[PDB]
Amino acid sequence: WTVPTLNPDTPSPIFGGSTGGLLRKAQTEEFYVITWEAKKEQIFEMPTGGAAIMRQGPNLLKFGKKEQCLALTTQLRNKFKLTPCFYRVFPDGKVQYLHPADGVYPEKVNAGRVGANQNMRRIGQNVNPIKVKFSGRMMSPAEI
Amino acid sequence: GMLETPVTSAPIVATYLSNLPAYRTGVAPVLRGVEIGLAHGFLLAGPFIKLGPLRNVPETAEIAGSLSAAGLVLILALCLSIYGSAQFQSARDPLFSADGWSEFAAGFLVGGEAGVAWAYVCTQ
Amino acid sequence: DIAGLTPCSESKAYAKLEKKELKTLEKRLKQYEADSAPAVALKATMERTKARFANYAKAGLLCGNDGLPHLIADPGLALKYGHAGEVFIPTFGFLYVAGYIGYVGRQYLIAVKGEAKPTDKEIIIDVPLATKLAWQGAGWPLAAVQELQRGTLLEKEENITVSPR
Amino acid sequence: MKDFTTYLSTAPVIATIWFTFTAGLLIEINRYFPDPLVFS
Amino acid sequence: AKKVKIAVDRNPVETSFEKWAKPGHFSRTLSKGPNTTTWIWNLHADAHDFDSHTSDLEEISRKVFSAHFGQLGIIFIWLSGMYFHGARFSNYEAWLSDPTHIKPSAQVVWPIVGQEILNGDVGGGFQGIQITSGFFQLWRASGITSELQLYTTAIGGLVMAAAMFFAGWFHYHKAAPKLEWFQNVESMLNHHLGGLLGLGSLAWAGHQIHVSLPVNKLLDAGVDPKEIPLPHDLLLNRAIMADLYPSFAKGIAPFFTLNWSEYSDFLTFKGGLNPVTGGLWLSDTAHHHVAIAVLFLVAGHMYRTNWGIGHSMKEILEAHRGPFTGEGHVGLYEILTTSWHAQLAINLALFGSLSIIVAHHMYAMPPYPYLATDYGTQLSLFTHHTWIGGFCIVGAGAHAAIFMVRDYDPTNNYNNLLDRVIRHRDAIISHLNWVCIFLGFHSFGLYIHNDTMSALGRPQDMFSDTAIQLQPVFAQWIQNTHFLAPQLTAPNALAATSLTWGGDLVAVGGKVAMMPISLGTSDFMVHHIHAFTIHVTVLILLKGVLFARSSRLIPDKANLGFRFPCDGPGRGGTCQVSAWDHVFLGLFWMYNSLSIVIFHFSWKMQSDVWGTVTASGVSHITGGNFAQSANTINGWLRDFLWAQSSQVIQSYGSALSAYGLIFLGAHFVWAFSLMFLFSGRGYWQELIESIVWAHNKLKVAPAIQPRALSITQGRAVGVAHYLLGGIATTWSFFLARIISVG
Amino acid sequence: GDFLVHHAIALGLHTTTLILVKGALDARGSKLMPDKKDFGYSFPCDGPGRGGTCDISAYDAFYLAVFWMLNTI
Amino acid sequence: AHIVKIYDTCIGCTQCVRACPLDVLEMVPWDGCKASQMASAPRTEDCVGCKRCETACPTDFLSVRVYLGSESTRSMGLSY
Ligand code: CLA
Ligand code: CLA
Ligand code: CLA
Ligand code: CLA
Ligand code: CLA
Ligand SMILES: CC1=C(C/C=C(\C)CCC[C@H](C)CCC[C@H](C)CCCC(C)C)C(=O)c2ccccc2C1=O
């Protein structure tokens, strides 16, 4: 598995449009692009409101925040049994790929992943807040 | 994309906006400030004169109302100035810059007060 | 008398209060017939009003300057001057009933904890058991004390869940 | 009939009968002993 | 071409008490029994949520149909009780003789714990609670003259109640209609238009023509009620009817020969109010129901069922297709024949709006004899039917959002009217948001302007009739147009429909029944308060429906459901995002808006309409202080709430003392509700932990684990107590006031 | 008349103390949130899980107690 | 950015990962439980603080904990 490269010329579903789409943020900070393959033309529900028809073959959509992309991904996987993937696109033209980070959806365990933010203790074994006081910033006992 | 609509996308509407001082590019920000300030300043005198606390006084009503319209233009000019200070601290149009907006605010004050004074002269 | 109060039987304001209430009833009476249904009802009310004011005076209550009965709560003052029936005696009257209700409910709750499905015995009451426990509760003060002395009234501190501290 | 008597044993039905009985007893006592304020 | 036919299933369900002894049987989740107290609340909350018990539409429809028979059976018991209590515990017979001096009463209390003082002196040698339901006026209009007639109706009411409960059992356990039966919308409309409304109107016209009109004609003439002919004597003896109405001498030949003008003596078009009784002419009311009967019977032959002729409702919807709306009304027919919630959303909306229209028309055109001069009945009926309409409309929003979450399917809705509305919801809510802000400033800000100018000693600067004026010129023009209608635009009408438009007052028994209502600056200001508070209620409810499925905050709100508390403290906090919470908030604003409506009505009537007629003129209850005082918030506080609450707070020791008690008790329930609204279950679950510890210490801890109410139930308990306390407070204040002075 | 009012004042003092005292003794944790100390004195909630935890912090106990203080005074 | 911590009582049910509406969590190999897998939080910069993961954790007390911290455009869930 290798990191996919986004194709900006991918066709988009048949959608009239709505007022729930991108705002000025997309032009200044970032936006998100989700792409997938469709076996047949079908009607799905846009997370921004309304219904759109997915073309047979590749499809591409642009959303304002990550949660909107992953909300559509859940719908496509659960009902239509598709395998979408989405990116983060910056105004400068850079494209960042994510979900699936390594090509396998996170629900399935995969070798090569490195545990992060894992504490080898229980919640009840954290230190008291007094012992992490005056540490330069508000710090919870869980952080240390 | 965005929901197309005649109000959002129509030829007649677009041409009208493109001729307004705010959208008429190629004009110095100061001159646009004067043109905008004059229009608002002239109108601003109306409500103060007719519905102010001294509206029923024969001759003082005109003076008091216009003098209050001049005051509001001064407050608005301050709002324009500080807005430029906060917004532009670091693009195509010169107006949306620290240098451009400061000239724009100055023109609004000059135009606005001129409009208020011009409105008074119309009455007397 | 006590705390500056006076017996209601000797209170001028108390007597005047009775006349006011009877006068109000009499005023409504004279707009009806002698033995019509409304007239009979009003006369019945007046009889109860006269009986009520005689009973409170006969009970030896104390009336204030307002001319209304006041109750004595201190056990020493109550037993000293024969006001035990106002608060003192009713105090032990209520506690017997309150302990009766609470003790009966506790007995039933313990009884069903031994059953296979205690939760279904709480929404759907076991009426035969409840009636059995209802009658045996008359001796709750005796049974309650004996549990206390035998040490089976309270749970052990080690068998009760508590939050981290 | 077993199920019907089980329905009457449900909490809402028992409470209605119990409070109907309890209220009736208190109402009847005050009907024959009106205006009780002191044990006497 | 599926034929319209009767279709049922035999013995679908067995009649047994087995499931009566197994609470929660209807739901898979609750069938296992309780482990925590939360189970108990869940049992009652989901009892009537049929759509969630089963996914079968046929099973859902059958439960709805029989649950409706139970509702009908309950109304008949209630109606039977009202007729029975009129026969046995009322002064109706005495009231017929002296309607203007005797107060209606149909409830008597037992002499226990000293409550017999509530049996007030109402007249006719009778003691009882004065009623404001208007049943005496209704019975007189229909021609009831004895308690025997009231008694027979009550017995008939119980027989109908028994029939309704049998029908519900029969059509669920014995012969349950199939799903295809329920989906004959064309057939149902035909029967309900021509059969329910149409024949119902014609049948009632028969009663009025043959019973109400003769009886009320003699009652108004002064004949003693006991000496009036019985209704069957009027029916059997055409000679008697001819004396009262000569048209009866010609029989029914004029009807079939089209000489309908022969019936002009009892089918009139007078308009106005009957001077003797102050209510609408019954001859006018009979011609109304005869005209309405024909209109609905014609209306019931519009839809096609089995014989070709008629309209297909699907075809009508699909033909109405324009350039601005894409596909159009396509797909609505399938929505409205497969979603009960969608049907309920429409019907609640219009049924509630109808109840509000009833309130306005009944006060302005009093339809019963002696209804107008009974100010307690006028105030109660207007206020009752406004509250009923308010709750129904809020329900319409609730069940529109339920449809949006559960029954909405994007595949069936693509580019149709419904889809396009969802695709510019931000445009709709943003514009409606601005309108509410605009209306709040320019209506309530005027009151704040007046209050400040008045406190500063600048009355000449206020918005009022003696100062800067705001005249409802448009409303005043309409009042004048309707006043002159009989001259040119309604030539065959003798009088204007109402005396509110203009003219002369009608006085019955020395009291004003109705007189022209003048609209001034205060009326201009209060009306734009109504528009403000109504528009805000639309904003809250419409926002909930349009954003039920998703928003820019929760992109997948549909999966969370219709009734959930939040999506957690993330994204800054998402408390109360569900569409259920938009009904919860909408209830407060509906209560706020209708409270001003019934305060506006109460003060305007007492100030400008109601009063006592004397030689000099009309003296009103509050003496015409609405015009000068209702333009400031201080005026409402002092002149309306503080002054008129004198009656309720002085009620102790009289027959109205009950209203005083409920006035305090209502204040209590309202304040009690703020405990649930201002707090959260996190505090209460920890409090119960310490309380449970004490019970554990004494071996008296319950087997069903105590739990603090859920988040949603806290909001539901809060709003229910808030509404009950607030509404009951006004209820006590209105009745103790109007009964005392009115 | 003074008897009834004084006992209402006692209700105010005891209930206000109850709310404040619970907010302090449960500040460090509880069965519904054993590790409340790790979140601080003032936080919104722990989410809708475990039945719902609105107004569970010690800050919220003080917030509810201010109402009872105003009522008592 | 919020703080998300996984504690050693995890049983590797994967319910937290499925629940997360922003793909913040993932499963990694482990030897401390029967399932031989543990939850991980490699992408906490995308966490919004909904606490759907905590709602889904079966262990008592929770094995995944979210401590709301500094706010940002991503953690505040803004599309503008
Ligand atoms: C709730 C607390 C309380 C309070 C404030 C009072 C107050 C009073 N009691 Mg009462 N009393 C109470 C509870 C209380 N009592 C209880 C629970 C009982 C047992 C059921 C009694 C039994 C009782 C008796 C038998 C007598 C009083 C008497 C008195 C008065 C003076 C002595 C006294 O008690 O001083 C302050 C109170 C206390 C410090 C609390 C304990 C009081 C004990 C139980 C009684 C003391 C009696 C005293 C030795 C009598 C000496 C003669 C006296 C004339 C000076 C006073 C009005 C006396 C009286 O009638 O005086 C006119 C009296 O003879 N009380
Ligand atoms: C004695 C006759 C009888 C019997 C034995 C049954 C038995 C059954 N019915 Mg049937 N049913 C009957 C009569 C009967 N029904 C009638 C008369 C109707 C017409 C309304 C229906 C309509 C009906 C429906 C629509 C359904 C059933 C269902 C059921 C099953 C469960 C019912 C249940 O749990 O009820 C227990 C419920 C109660 C005791 C609540 C009684 C509610 C009534 C309407 C009284 C309402 C009073 C009202 C709230 C008063 C105001 C309250 C306020 C003062 C507080 C069971 C097979 C259900 C089923 O089969 O599900 C699979 C079902 O969905 N029945
Ligand atoms: C639904 C409403 C309704 C009803 C039921 C009636 C009924 C009646 N009207 Mg009225 N009427 C109405 C509306 C109504 N009207 C309206 C809207 C108007 C205004 C246009 C009038 C204007 C009007 C006038 C002007 C007159 C009546 C009259 C009558 C009576 C005689 C009609 C007649 O000659 O029938 C003729 C025949 C029939 C209707 C057919 C009867 C069929 C029977 C019932 C069949 C029974 C068959 C059965 C098997 C036998 C029994 C067997 C068993 C014992 C074993 C009758 C009581 C007349 C009267 O007498 O007034 C006092 C009269 O003069 N009406
Ligand atoms: C024709 C009228 C109608 C009908 C048939 C329904 C039917 C339904 N509604 Mg809807 N609804 C209506 C009107 C109607 N609604 C109106 C007018 C409103 C606005 C207030 C709503 C608001 C509403 C909401 C917000 C919800 C529903 C829901 C439901 C469903 C479940 C209801 C349930 O289980 O209740 C069970 C019944 C109870 C628990 C009893 C409630 C008791 C109230 C609160 C008592 C109030 C005080 C009382 C009347 C007077 C004083 C009492 C005294 C003892 C002190 C069901 C399909 C629920 C659902 O899930 O739908 C899918 C839901 O969430 N409705
Ligand atoms: C008296 C209490 C009160 C007040 C004043 C408001 C005010 C408002 N609510 Mg709120 N609300 C309240 C109680 C109140 N609410 C309650 C108890 C609840 C819980 C049920 C809600 C629930 C609620 C919801 C759910 C909604 C509102 C909405 C609104 C807005 C309506 C439209 C608008 O902008 O009007 C104009 C504003 C006013 C009339 C406020 C007073 C303005 C004064 C009189 C004039 C301005 C002052 C002036 C500039 C001088 C300032 C000087 C100073 C700076 C020195 C408004 C901000 C709706 C909204 O946001 O619509 C857009 C909305 O959706 N409210
Ligand atoms: C007071 C309060 C509680 C506590 C209230 C509870 C637990 C409800 C209490 C209901 C009754 C009083 C308890 C159950 C009674 C039994 C049915 C037994 C009664 C037996 C006889 C006496 C009838 C919450 O749970 C809550 C939740 C969310 C927001 C606000 C609040 C809130 O304000």
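Note that chain E carries Swiss-Prot numbering, so the residues on display, from first to last, are 10-751.
How was it done? The header gives electron microscopy, 2.7 Å.
Cβ coordinates are placed from backbone N, Cα and C, and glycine is handled just like the others.
Counting Cβ atoms from all protein chains shown, E:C575 ([4Fe-4S] cluster binding site) has 24 others lying within 10 Å of its own Cβ. Residues or ranges marked as [4Fe-4S] cluster binding site in Swiss-Prot (evidence: similarity to another entry): E:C575, E:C584.
Within 10 Å of the C-beta atom of E:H676 (mutagenesis position) sit 15 other C-beta atoms, taking all shown protein chains into account. E:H676 (mutagenesis position) falls within a helical segment according to DSSP. Residues annotated as chlorophyll a' binding site in Swiss-Prot: E:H676.
Annotation source Swiss-Prot lists chlorophyll a binding site at E:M684, E:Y692. Within its own chain, E:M684 (chlorophyll a binding site) has E:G727 as residues 6 or more apart in sequence whose C-beta sits under 8 angstroms from its own.
Here Swiss-Prot flags E:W693 as phylloquinone binding site. The DSSP secondary structure for E:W693 (mutagenesis position) is helix.
Quoted from Swiss-Prot, the note on the mutagenesis of E:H676 to Q is: Impairment of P700 function. More severe; when associated with 'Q-656' in PsaB.
According to Swiss-Prot, the mutagenesis experiment E:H676 to C carries the following note: No PSI detected.
According to Swiss-Prot, the mutagenesis experiment E:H676 to S carries this note: Accumulates approximately 50% PSI.
Looking at Swiss-Prot, you'll find the mutagenesis E:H676 to F or L noted as follows: Loss of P700 function.
As a published mutagenesis entry, E:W693 to F appears in Swiss-Prot alongside the note: Unable to photoaccumulate an electron on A1. Sequence-distant neighbours of E:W693 (mutagenesis position): residues of the same chain at least 6 apart with a C-beta under 8 Å from its C-beta are E:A717, E:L718.
Look at E:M684 (chlorophyll a binding site): DSSP puts it in a helix. Among the recorded positions E:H676, E:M684, E:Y692, E:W693, the residues whose Cβ lies under 6 Å from any atom of ligand 6 are, in sequence order, E:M684, E:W693. It is 17 Å from the Cα atom of E:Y692 (chlorophyll a binding site) to that of E:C584 ([4Fe-4S] cluster binding site). Cβ neighbour counts within 10 Å, taken over all protein chains shown, single out E:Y692 as the most crowded of the binding-site residues E:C584, E:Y692.
E:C584 ([4Fe-4S] cluster binding site) and E:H676 (mutagenesis position) are 28 Å apart (CA-CA, integer value).
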